[PDB]
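Take a look at the structure below.
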Number of protein chains: 2
Amino acid sequence: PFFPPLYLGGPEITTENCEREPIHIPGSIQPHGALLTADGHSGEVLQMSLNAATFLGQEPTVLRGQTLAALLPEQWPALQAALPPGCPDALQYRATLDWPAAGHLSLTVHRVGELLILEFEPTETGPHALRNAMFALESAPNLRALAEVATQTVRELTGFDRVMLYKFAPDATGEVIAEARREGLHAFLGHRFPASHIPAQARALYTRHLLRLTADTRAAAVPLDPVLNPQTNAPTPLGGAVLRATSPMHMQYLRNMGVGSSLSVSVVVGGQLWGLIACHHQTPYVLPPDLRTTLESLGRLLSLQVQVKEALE
Amino acid sequence: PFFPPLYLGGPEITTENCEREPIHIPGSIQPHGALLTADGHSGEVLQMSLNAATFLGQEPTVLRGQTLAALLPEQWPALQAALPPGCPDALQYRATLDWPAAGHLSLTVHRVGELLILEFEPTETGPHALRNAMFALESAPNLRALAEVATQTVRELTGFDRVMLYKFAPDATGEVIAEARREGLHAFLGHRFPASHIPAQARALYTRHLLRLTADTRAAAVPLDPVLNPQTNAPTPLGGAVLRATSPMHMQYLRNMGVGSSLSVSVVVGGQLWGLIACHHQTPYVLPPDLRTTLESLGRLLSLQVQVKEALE
Ligand SMILES: *C/C=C1/C(=C/c2[nH]c(/C=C3[NH+]=C(/C=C4\NC(=O)C(C=C)=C4C)C(C)=C\3CCC(=O)O)c(CCC(=O)O)c2C)NC(=O)[C@H]1C
Ligand SMILES: *C/C=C1/C(=C/c2[nH]c(/C=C3[NH+]=C(/C=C4\NC(=O)C(C=C)=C4C)C(C)=C\3CCC(=O)O)c(CCC(=O)O)c2C)NC(=O)[C@H]1C
């Protein structure tokens, strides 16, 4: 069971009490994007990240309380129809928007209960990157080859300095069973780590929401304002949002290992977390949203490939 | 065993001898695109579709014999490295090019032996269209729901007037086991058709090359010039090229049914052709290349979903 978050009086996290960090409701996002929350019926913007004006151009009073119909006239109908009430919180609506700064602005929306959650992030491969990846994965003759091709493909698509396939045992310990990495990196292949390293609430979350990342492992989180959802007077659930602030405890872990940027995709087999495609980069790194989607798609393929090959082997 | 094609003295196809039509080497393409073939080592353009100048702007003598290095300076290195000798003929290199006509020009390249085959077609959704489709497919509780969600998803992505899941029995007859269609269309759900309707050489081809289409079921094919590959003095294999001319026999079948446009993706399970996602539209229709890729990706997911669910059921 969760502690309250730090902003509701909850205690600071330590190595004893880390299984109980409410990692899904940090009340803050990562600084490479902005986030808004809005009413699912009326489209009124209820919360905003304090950096919203940097990405959107409007002010924290000009936005807060306004309707998405007024803010995003072209997207609102399509968005509302894509994410109707009662839908899965994993369902997403994505669109590209123009802004005064060069390039585009990616918008990704999901719904959790009565709330819509809108994530904005800059954008400046595709479906065909994946399509060649599928062939690679499909022709692999055994699980070892599959695991290897999987990590080699992901690294080719992403440029990540380390890409690992991390498989869980029934006791929640994990083993790096395949690894693609930059020449000269110290190898993690075959190493096992304790269950505590990806604690129980994280694993549970990773079964429902299949991709998470830390763009910059020393970047300070940007709070949401107001911190609590006015609909509920409870914390906003950020589990389905990639801009969700990462556990400081995990960021510390990453920095200690010399990791500037991190990303993992879940491999989920029979509704169980089977393992992770776990990636590191030496520097801060923002993976473009369309590459992330591709990775999610690859995770679901690998999950099925694994399920099939494990049944035959 | 195949007849020679019509341009090597082979006989015209009839309802008796249709299992033997060399559908993989028509020596011609569909008119909504252009095609070139080039040497895999030197990049010299060896064959061209007679309509090449319409899509490329150069003349049939200015192109024929020129190197891709000279014609596509930006793509040639990446292309050559993506498709090295000995690779699978299903592997593809895709890029977008600019041209004097509005919009882009899509280039798709594959290699068969010593030959590179370049397909050019106009372009004026994505990876995230697929990503929501995967969720739909994944949550289906049984094969019937899977089949239905599959056809409903494909139709949503494509707008096709009829989308069918067509499952083969061991005798090569097929049954439409799920169907999404425009309101008021006559239903094919549950109907069985004879093995002759998708003859043996077609099924064999569909096991290796997983998507084919007829953009316009009364459009006349555009020949390749020279018709034979100068490397081999034999026909050019067009099995891996979507612009490949469709069997006139099949086009006739389509027109008789009132189908202006057709597309199917293979569902391949344990190296066997399990069925097809088979689509019709009332009018001529060019599906954008990035939507086609997405469909291919969906076919490979459905194949795995089917394999897993059939093992459990
Ligand atoms: C006392 C708490 C601890 C702790 C908490 C923690 N860890 C995560 C998330 C992850 N931990 C991961 C572990 C590894 N990455 C590696 O490279 C290796 C080994 C080579 C390991 C064992 C991983 C992969 C994750 C997933 C996130 C990612 O991909 O970066 C969380 C949850 C983070 C979040 O989602 O906010 C938490 C709370 N880890 C510990 O080691 C102890 C100190
Ligand atoms: C004597 C030869 C015949 C013949 C040849 C033929 N058929 C195909 C390809 C296809 N036939 C298909 C059959 C159907 N489409 C449907 O909608 C239904 C039923 C509702 C059926 C039975 C299909 C789906 C294909 C795949 C191509 C596509 O998706 O359009 C070929 C090969 C075409 C090519 O790839 O060039 C050939 C040679 N069909 C006959 O009925 C007899 C006359």
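We number each residue from 1, going along the chain as drawn.
Cβ coordinates come from backbone N, Cα and C, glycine included.
The tetrapyrrole binding site annotation in Swiss-Prot covers B:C18. Remark: B:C18 (tetrapyrrole binding site) has B:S196, B:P199, B:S247, B:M249 as non-local neighbours, by Cβ distance under 8 Å and separation of at least 6 in sequence.
According to Swiss-Prot, the domain 'PAS' annotation covers B:20-88.
For the published mutagenesis B:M249 to A (Swiss-Prot position 259), Swiss-Prot gives the following note: Binds PCB (in vitro), but difference spectrum is altered. In the three-state DSSP scheme, B:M249 (mutagenesis position) falls into the helix class.
Here Swiss-Prot describes B:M249 to C (Swiss-Prot position 259) as a published mutagenesis experiment; the accompanying note says: Binds PCB (in vitro), but difference spectrum is altered.
Swiss-Prot gives this note for the published mutagenesis B:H250 to A (Swiss-Prot position 260): 100-fold reduction of chromophore-binding activity. Remark: B:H250 (mutagenesis position) has B:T214 as non-local neighbours, by Cβ distance under 8 Å and separation of at least 6 in sequence.
In Swiss-Prot, a published mutagenesis experiment is listed as B:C279 to A (Swiss-Prot position 289), annotated Binds PCB (in vitro), but has aberrant spectral properties. In the structure as shown, the Cβ atom of B:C279 (mutagenesis position) sits within 10 Å of 26 other Cβ atoms.
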Other CB atoms within 10 A, centred on B:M249 (mutagenesis position): 16
Chain break of 4 residues - Cα distance B:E124 to B:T125 (Å, rounded to integer): 14
Tally of residues which DSSP labels helix, strand or coil - the domain 'PAS' (B:20-88): 17 helix, 15 strand, 37 coil
